[PDB]
Amino acid sequence: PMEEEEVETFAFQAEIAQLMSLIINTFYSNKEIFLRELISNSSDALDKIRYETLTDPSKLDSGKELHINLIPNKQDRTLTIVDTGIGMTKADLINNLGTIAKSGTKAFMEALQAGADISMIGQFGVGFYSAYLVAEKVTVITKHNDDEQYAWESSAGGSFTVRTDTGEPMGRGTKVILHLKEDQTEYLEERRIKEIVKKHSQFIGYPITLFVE
Ligand SMILES: COc1cc(O)c(C(=O)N2Cc3ccccc3C2)cc1C(C)C
């Protein structure tokens, strides 16, 4: 048979759609904090599975290794983050990545117009959107125990898609692929990735491996 795959198209909650616009169509220095934000979500999802793990070891039969991979590809112009954390069910994605309103959205947008540092993004509960400071498209692949694997993808423009993922399986965790803008290729550079990591991510308690082409 010719392949047939299922897709669902969603609208970003109105206010999150505003934030994303602000984020993309405005200039901010200190963009490197996007990598700090990624690594912290990865680290939080890793905490989660490890906590569940204390009580139910079979929770790890989908993966015993707790770590975070970094993978820049200049050919594709992608920076990919990979962790072996808790993962996301379908609901988690939909409710966490765009559909549902965030308490922090209105305040953060205001704080930015008042001249606040883009770096505050995380504090206001919307740090995942820091990805659009450097990326024109973002793909999120995730696998949670007792559920299937999903792909979530957006180029912003107020919309996003979700689909049961047929691609390469990950046992468990989330993978985030950032398709960098052209002015932001500096984040595909090994030297700059190590510099950002060593500066902003030294509190992280899981090994970070950087794969270098
Ligand atoms: C790198 O971006 C991510 C990495 C992730 O592992 C995760 C993730 O799967 N989780 C689950 C979880 C559970 C408790 C607390 C936080 C989180 C985030 C998410 C992202 C971003 C796409 C938000």
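We number chain A the way Swiss-Prot does; in order, the residues shown are 11-223.
This deposition comes from X-ray crystallography, 2.2 Å.
Every residue gets a Cβ built from N, Cα and C, even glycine.
Sequence-distant neighbours of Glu47 (mutagenesis position) (same chain, 6+ residues apart, CB-CB distance under 8 A): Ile131, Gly132, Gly137, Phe138, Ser140, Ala141. The note that Swiss-Prot attaches to the published mutagenesis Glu47 to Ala is: Strong ATP-binding. Strong interaction with HSF1, HIF1A, ERBB2, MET, KEAP1 and RHOBTB2. No effect on interaction with TSC1.
Mapped onto three states, the DSSP output places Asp93 (mutagenesis position) in strand. One mutagenesis experiment named in Swiss-Prot is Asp93 to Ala, and its note says Impaired ATP-binding. Strong interaction with HIF1A, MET, KEAP1 and RHOBTB2. Loss of interaction with HSF1 and ERBB2. Los of interaction with TSC1.
Proximity of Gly97 (mutagenesis position) to non-local residues of its own chain (separation of 6 or more, Cβ distance below 8 Å) is seen for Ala55, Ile59, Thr152, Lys153, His154, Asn155, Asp157, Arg182, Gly183, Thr184, given in sequence order. For the mutagenesis of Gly97 to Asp, Swiss-Prot gives this note: Abolishes ATPase activity. The structure shown keeps the original residue.
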For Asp93 (mutagenesis position), nearby residues of its own chain (Cβ under 8 Å, 6 or more apart in sequence):
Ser52, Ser53, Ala55, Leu56, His77, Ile78, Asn79, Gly183, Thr184, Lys185, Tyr216
